[PDB]
Amino acid sequence: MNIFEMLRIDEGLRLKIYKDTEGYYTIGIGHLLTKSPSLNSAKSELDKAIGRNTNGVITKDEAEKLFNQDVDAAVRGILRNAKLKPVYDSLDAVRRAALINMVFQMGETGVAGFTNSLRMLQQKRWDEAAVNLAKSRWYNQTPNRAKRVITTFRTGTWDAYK
Ligand SMILES: [Cl-]
Ligand SMILES: [Cl-]
């Protein structure tokens, strides 16, 4: 298992514009299009992202292409962030994937806001970090996905995904 296969299980794959768990316009593998309520505005972003007139539909390759761009952006956002970088640097490879997963879903700002959890991860206090991570809107709104990520941080294995 790797970061790509982990995120593919978490986000699924859809080739036509759809609404995410928050109600926003998305396409492919969890690629947010816009927070706007207008479908037209979403179709406009989609064509801009792809470079062709898509009329709301993309192929598998186009989806995988946006996906590779998005994982690359998440990693780099972490390495550029003064709060995330040190945590990232301190973790093993499995746990690193779990941090990337959080960032992909919620953005760097968002993750950076989990001050207490990040400090516990840095300290390698696994059971205490899992407990604090669960006291969030994240966990209450997407509980099965949060539990998978949280178990990954707690154990340091891919069990939750096998
Ligand atoms: Cl883009
Ligand atoms: Cl969920």
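Determination method: X-ray crystallography, 1.8 Å.
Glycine is no exception: its Cβ is also placed from the backbone N, Cα and C atoms.
Swiss-Prot has this to say about the protein:
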| type | residues | note |
| --- | --- | --- |
| MUTAGEN | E11 to Q | Complete loss of activity |
| ACT_SITE | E11 | active site, proton donor/acceptor |
| MUTAGEN | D20 to E or Q | Loss of 99% of enzymatic activity |
| MUTAGEN | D20 to C | Nearly no effet on specific enzymatic activity |
| ACT_SITE | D20 | active site, proton donor/acceptor |
| MUTAGEN | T26 to E | Complete loss of activity at neutral pH; covalently bound substrate |
| MUTAGEN | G30 to F | Almost complete loss of enzymatic activity. The enzyme is destabilized by 1.5 kcal/mol |
| MUTAGEN | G30 to A | Almost complete loss of enzymatic activity |
| BINDING | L32, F104, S117, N132 | substrate binding site |
| MUTAGEN | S117 to V | 50-fold decrease in enzymatic activity |
| MUTAGEN | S117 to F | 10-fold decrease in enzymatic activity |
| MUTAGEN | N132 to M or F | 2-fold decrease in enzymatic activity |
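Within 10 Å of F104 (substrate binding site), as judged by C-alpha distances, no mutagenesis positions are found among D20, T26, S117, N132. Using a 10 angstroms CA-CA radius around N132 (mutagenesis position), none of the mutagenesis positions in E11, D20, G30 qualify. Largest Cα to Cα distance within the recorded substrate binders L32, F104, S117, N132: about 27 Å as a whole number. Within 10 Å of the C-beta of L32 (substrate binding site) we count 16 further C-beta atoms, all protein chains included.
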